[PDB]
Amino acid sequence: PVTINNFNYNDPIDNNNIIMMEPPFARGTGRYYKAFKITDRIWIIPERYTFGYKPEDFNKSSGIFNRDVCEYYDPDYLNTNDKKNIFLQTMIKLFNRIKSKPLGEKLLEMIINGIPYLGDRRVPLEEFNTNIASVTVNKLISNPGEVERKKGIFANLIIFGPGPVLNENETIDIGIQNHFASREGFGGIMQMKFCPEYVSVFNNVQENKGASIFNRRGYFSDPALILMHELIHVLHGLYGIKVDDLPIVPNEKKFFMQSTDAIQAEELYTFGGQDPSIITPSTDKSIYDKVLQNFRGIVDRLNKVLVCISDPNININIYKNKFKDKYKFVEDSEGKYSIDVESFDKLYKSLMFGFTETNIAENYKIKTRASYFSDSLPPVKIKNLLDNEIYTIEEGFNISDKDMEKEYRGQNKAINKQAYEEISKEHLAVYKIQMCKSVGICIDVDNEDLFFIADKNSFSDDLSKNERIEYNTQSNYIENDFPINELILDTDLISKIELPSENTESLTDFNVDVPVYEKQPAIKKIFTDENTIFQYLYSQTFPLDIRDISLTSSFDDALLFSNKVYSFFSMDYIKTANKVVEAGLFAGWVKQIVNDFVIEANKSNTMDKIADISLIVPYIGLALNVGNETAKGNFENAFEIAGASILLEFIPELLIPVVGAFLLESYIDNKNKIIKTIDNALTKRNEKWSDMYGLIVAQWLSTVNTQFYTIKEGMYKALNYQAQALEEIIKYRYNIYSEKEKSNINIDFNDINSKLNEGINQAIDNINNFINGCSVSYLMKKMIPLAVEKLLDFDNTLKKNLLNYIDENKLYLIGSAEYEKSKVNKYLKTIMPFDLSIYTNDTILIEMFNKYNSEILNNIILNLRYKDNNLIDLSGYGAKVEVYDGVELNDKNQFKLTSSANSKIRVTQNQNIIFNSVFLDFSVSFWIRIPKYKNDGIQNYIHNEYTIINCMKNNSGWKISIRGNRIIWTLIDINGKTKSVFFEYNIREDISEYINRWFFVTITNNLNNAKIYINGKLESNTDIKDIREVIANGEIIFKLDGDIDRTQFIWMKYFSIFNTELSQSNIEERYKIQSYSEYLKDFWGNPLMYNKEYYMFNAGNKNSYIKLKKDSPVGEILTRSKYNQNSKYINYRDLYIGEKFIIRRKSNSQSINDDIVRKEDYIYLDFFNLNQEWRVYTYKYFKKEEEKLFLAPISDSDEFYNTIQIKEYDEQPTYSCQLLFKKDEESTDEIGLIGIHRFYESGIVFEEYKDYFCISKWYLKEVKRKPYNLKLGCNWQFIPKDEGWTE
Ligand SMILES: [Zn+2]
Ligand SMILES: [Zn+2]
């Protein structure tokens, strides 16, 4: 167990537990410091740390020491004995809190027992030397007034009070002659500058600080955790594993980049969580190797140590026994020490991945920041840690007896206000970047607010080096993970070996390197005329001396006038916000504008399913103008085109090394060693793939996800600036009224802020999801594929390398050279799927990833869409698309393939996507419109099959072809085996649902079947179990290829490919999404138009048509004529028959050219009666359920309704539409719907029933029924002449 000593600052010096110490950096000169032994080998010196600092630097100045910290200065801290005593008692309390749990007590025990090796690199291997500044420190025994008498002591840690900056805690190691014992396996006395009262503050982006922007937000740190973070650094230094290696350095070439010190892997390991993932596997191993090497040196020393020249009283055996336990070396029955790989591995992982801030925080139930790379905030002062009502050893601030245990409420700034005090900004110094324009106006931006973008030099290029393979050679993976549970239950973790006595010979060689620090300017001026995120956010603020502002959508005006504030919300929102009303209408106006704010903010949940984008926050570009000028034009469109990439402030240059070649070792005659080499190179190959992915993840996290983090913080600030502006306006307008008026105004400012704040929180959740999705998108589509390219290349090189090796050994391999030759083929055949969980166990990140992978739309690997009279791939995988001159394109995303040789599209797919899942798993979906057969060309139509889409590579692939009325899907595996599935529509139907009409096709392939779906319905199925590997990523050629008629053509739309099998549910949904439109459609499925001649079709009376009756103003209903020739293969009813109708628009007298008919439009239904245009009317005064419609010349009669409202009552896809007669646009009095009715006629000569073009109220209730009745007589379709249909 660990004993924490007790004492008061004024207690007498006893030369044992309370001494007068001579600090290492004092170089054995100057005065001593009263020090207190809080525990064995650990000392507390309650005084400011002054080594390397100038006296005046303890005062706040125009300078700063660290560019990424809001530095608090206070030269009076610890300036009285009572202050010193408070420091002591507080440290005692923190140590008690630390040991209050197993994890912490073990951290302390490891630190107490991790005594520094007696010596360093300059010491002979056969000796212990205690006479060096990193091992021995002196204490003054003599009387006060002379250094006459001193005594030496061994020590592990010396904790001082803070340096100039109170909130800048730091652990320092001792260097001598440019080297550090704590970095070379020996370990050495560690020092620390620490402050328990002024703690750091943080806030989670993906979360919310008690959902209160108007209230204080964020959480303050538990000083016990801050202390344990530093203790972890001490631990590393004591075990001599605080090694340096390739650091993460920030790119600082652009003005928007954040500047900071290089970050060592040891720092990221100490924090834990996701940060270790920013350290690539290559570097993880480099560090591992360096430490192991450090330990080999120590173990050899233990085998060679014979004497201690500096202190004859040192018992060699005791130290050899202690160091053996410290480093976990093993010892044979003779006394020979050696390294036990298993024990070293466990110790290393325990020290680097077990004891971490994140792991300890979780164990002690203390909240901390999400990552090392997260904006730092201004610190706060803790009022009284010594007050058990505010802070306890058992629970810290999160005291259950105060219901502050749940959700870390004790650390919540908005909640536990009695626990802290804000800091005077006058004592704070922050490094700012002054962005000046070439004129002039200047904006100050805190360095913390900028973009942290790791420089390419941050990553190791070790993957480019050659690797020698041997029967020995084994895989090398370092799991940046360690089960904290076992560490806590490790029976032999903590040493049970005697701790040597601390007294020793006084130090006489005070040689040591003392760091020298100095402030740098707190403001750096840079010049740029750019108006990016910083400028846009600034335009949303106003000075403190101003109280009357007005919102504006003009960014430039906002920057120009102090009373003008920029808003990225709607034009309507802005106008309403600046509206001034009378006291009597003020309350109403407040409810209105606040409600509008919520609505505007809520637009963050906008969907864009037609573009295959489930979520889009449309106003982000207007809000920040981040990345590639996202404020100009329409953001949604720009995002559909370029995706996540447009939001990035900078596109990183990735390090993706050409993997080094393998050198296999030969073993002639030795059948085994040769086979082993083959197998080792294979398993090693997988290590390269994994290591490569690791390199990608590290770069994504430190160059890309960091940028997206800044965008999220920016949006949080933007939304708050918007709410603050509105609150300012509301206050101003309210305060213009007199006190008498105010009394009668019903307003609650707390509720206002409550509703605004809630709207913000909802928007933040949406924005967080949107941005995280973008980040993962970039990783998967813009990073991973580039790594796959190199890994695939590597595989090929290694493939020929292995086979060739199997040849040169052909003899020594006898009857197996072939078995292990295919062994290579089948191994290098299957590639390693990328799984982020392998490189990190951060819940937030893993969840982001899993979310992304659960969205079927991310399985889209090809999505050809129209943009600027051209077809391009919007899948994000960058397929190259060449559309040749013979292809016709329109903005309705329709494209036509004709019989011309140049009517072709060439698509070159991305070869770096896991498409070939080995068992064949993918889908193709598209809309198509196939013209009707030519009546005198029916033989060739039914006989000649022609390809329309062909995708082959090495004689393997797939293709879509057509033979008359049949569409065919064909697969051809690597062997040449073939399988087909097809859908054939009938060509003898009176009225067909498919011939020359747009319909939706979807083909899915899995291990077992090949299925064809038509309009969401499964139509065909073919077992493709026997079919082997199918190469599907060759060039896709869209072109009619076969013995076709020169008049043959095909229309297509929305062609897309999924690298997964779509479910019937996914397909149904896609069908409905792509079928959706604000406008009605014609019979062929094209947009319905005004001023276009159409024959009319009735879904409830298919074979009937309308004809103006000869002697009367009515529409008689007749039977359609039919195909008359004698072919046995075809039959149909004529479609171009009956009156030629034409839809005219009612509103806006913009003439009668042409235009799109939209649902709910008011129209006139006319038709041509020879050289005249007649109209369809309804006699106003009928009392029966229905009546015959009145067809006559155009005119305006008081007795007839002439206005029709075109409707769509069906909620499901249909080309049918309905026609409604209402008393007038405004009223809700429905006359009825246009349909067909049967009448009985009995005259002098004829008796029979006849149908007429009518209007009936009966349809009004029927169209409400579910499912929609498609057979209703009020369902009409408009048929215009079309080249795809001849009769
Ligand atoms: Zn640290
Ligand atoms: Zn940062």
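By the numbers in Swiss-Prot, the shown part of chain A spans 2-440, 444-1291.
So how was this one determined? The header says X-ray crystallography, 2.0 Å.
Note that Cβ sites are derived from N, Cα and C of the backbone, with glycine treated the same way.
The annotation Zn(2+) binding site is assigned in Swiss-Prot to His230, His234, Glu268 on the grounds of experimental evidence. Of all Cβ atoms in the protein chains displayed, 20 besides its own lie within 10 Å of the Cβ of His230 (Zn(2+) binding site).
In the three-state DSSP scheme, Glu231 (active site) is classed as helix. Counting Cβ atoms from all protein chains shown, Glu231 (active site) has 20 others lying within 10 Å of its own Cβ. Under the heading active site, Swiss-Prot lists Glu231, citing sequence analysis as support.
According to Swiss-Prot, the feature ganglioside GT1b (d18:1(4E)) binding site maps to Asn1025, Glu1189, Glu1190. Under the three-state DSSP scheme, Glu1189 (ganglioside GT1b (d18:1(4E)) binding site) falls in the coil class.
One entry in Swiss-Prot concerns the mutagenesis experiment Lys1192 to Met or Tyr. Its note says: Decreased binding of heavy chain to host SYT1 and SYT2 independent of gangliosides. When Cβ atoms from all protein chains are considered, those within 10 Å of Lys1192 (mutagenesis position) total 20, not counting its own.
In this structure, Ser1199 (mutagenesis position) belongs to neither helix nor strand by DSSP; it is coil. One mutagenesis experiment named in Swiss-Prot is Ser1199 to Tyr, and its note says Increased binding of heavy chain to host SYT2, no effect on toxicity.
According to Swiss-Prot, the D-galactose binding site annotation covers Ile1240, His1241. In sequence order, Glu1190, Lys1192, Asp1255, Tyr1256, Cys1258, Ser1260, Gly1277 make up the list of same-chain residues 6 or more apart from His1241 (mutagenesis position) whose Cβ falls under 8 Å from its Cβ.
Mutagenesis annotation in Swiss-Prot: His1241 to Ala, described as Decreased toxicity, heavy chain has decreased binding to synaptosomes and to GT1b; the structure shown retains the original residue. In the three-state DSSP reading, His1241 (mutagenesis position) counts as strand.
Of all Cβ atoms in the protein chains displayed, 20 besides its own lie within 10 Å of the Cβ of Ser1260 (mutagenesis position). Listed in Swiss-Prot is the mutagenesis experiment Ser1260 to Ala, annotated as follows: Greatly decreased toxicity, heavy chain has decreased binding to synaptosome and binds less GT1b.
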Close-lying recorded positions around ligand 1 among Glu268, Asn1025, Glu1189, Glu1190, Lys1192, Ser1260, where CB distance stays under 6 Å: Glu268
Whole-number Å value for how far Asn1025 (ganglioside GT1b (d18:1(4E)) binding site) lies from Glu268 (Zn(2+) binding site) (Cα to Cα): 58
Anchor-to-anchor distance, in angstrom and between Cα atoms, for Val440 and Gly444 with 3 residues unmodelled between: 4
Alpha-carbon distance [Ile1240 (D-galactose binding site); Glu1189 (ganglioside GT1b (d18:1(4E)) binding site)] in Å: 13
Nearest of the recorded positions (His230, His234, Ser1199, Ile1240) to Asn1025 (ganglioside GT1b (d18:1(4E)) binding site), judged by Cα-Cα distance: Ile1240
Proximal residue to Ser1199 (mutagenesis position) among recorded positions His230, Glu231, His234, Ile1240 (C-alpha distance): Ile1240
Surrounding CB atoms that lie within 10 Å of the CB of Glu268 (Zn(2+) binding site), all protein chains: 18
Integer Cα-Cα distance in angstrom, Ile1240 (D-galactose binding site) to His230 (Zn(2+) binding site): 83
Other residues, Cβ within 8 Å of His230, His234, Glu268 Cβ centroid (Zn(2+) site): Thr172, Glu231, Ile233, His237, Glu267, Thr271, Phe272, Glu358
Fewest Cβ neighbours within 10 Å, where candidates are the binding-site residues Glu1189, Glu1190: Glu1189
